[PDB]
Amino acid sequence: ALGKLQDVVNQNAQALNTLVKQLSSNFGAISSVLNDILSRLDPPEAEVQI
Amino acid sequence: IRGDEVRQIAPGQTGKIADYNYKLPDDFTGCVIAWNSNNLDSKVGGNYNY
């Protein structure tokens, strides 16, 4: 019965969940984790991936 | 410098002289100039004054 309120909470939570989940994607770089990108590559080649 | 170590002396690159002897900022602006110098500097019998 309380569909409208439920939908509002569900949509907001799904947006936050997607925003947090997007931190796992590399976006074309070689690793999602920033520390690996900074360490494995030297600073002047690390910057472009970052 | 010795001939084999010209290509290391550039912003962002390393090497023994590039590290402990002469290093450029990784964000350097300008020009680097080099040429063969056996004719005027090197002497027969061994040039070691450097």
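Following Swiss-Prot, chain A residues are numbered 944-993, in order.
Yeah, the Cβs are placed from backbone N, Cα and C, and that goes for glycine too.
Around the Cβ of A:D950 (variant position), the same chain contributes no residue under 8 angstroms that is 6 or more positions distant in sequence. Natural sequence variation is annotated in Swiss-Prot for A:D950 to N, with the remark: In strain: Delta/B.1.617.2, Mu/B.1.621.
Here the residue is the original one, while Swiss-Prot reports the natural variant A:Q954 to H with the comment In strain: Omicron/BA.1, Omicron/BA.2, Omicron/BA.2.12.1, Omicron/BA.2.75, Omicron/BA.4, Omicron/BA.5, Omicron/BQ.1.1, Omicron/XBB.1.5, Omicron/EG.5.1. Other Cβ atoms within 10 Å of the Cβ of A:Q954 (variant position), summed over all protein chains shown, number 9. A:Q954 (variant position) falls within a helical segment according to DSSP.
For the natural variant A:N969 to K, the note given by Swiss-Prot reads: In strain: Omicron/BA.1, Omicron/BA.2, Omicron/BA.2.12.1, Omicron/BA.2.75, Omicron/BA.4, Omicron/BA.5, Omicron/BQ.1.1, Omicron/XBB.1.5, Omicron/EG.5.1. Taken residue by residue with DSSP, A:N969 (variant position) is part of neither helix nor strand, so it is coil. Non-local neighbourhood of A:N969 (variant position): A:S975, each in the same chain, at least six residues away, with C-beta under 8 Å from its C-beta.
The Cβ of A:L981 (variant position) lies under 8 Å from the Cβ of A:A989, A:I993, each of which sits 6+ residues away along the same chain. A:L981 to F appears in Swiss-Prot as a natural variant; the accompanying note says: In strain: Omicron/BA.1.
According to Swiss-Prot, the natural variant A:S982 to A carries this note: In strain: Alpha/B.1.1.7. In the three-state DSSP reading, A:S982 (variant position) counts as helix.
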I need the CA-to-CA distance for A:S982 (variant position) versus A:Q954 (variant position), whole Å please. 38
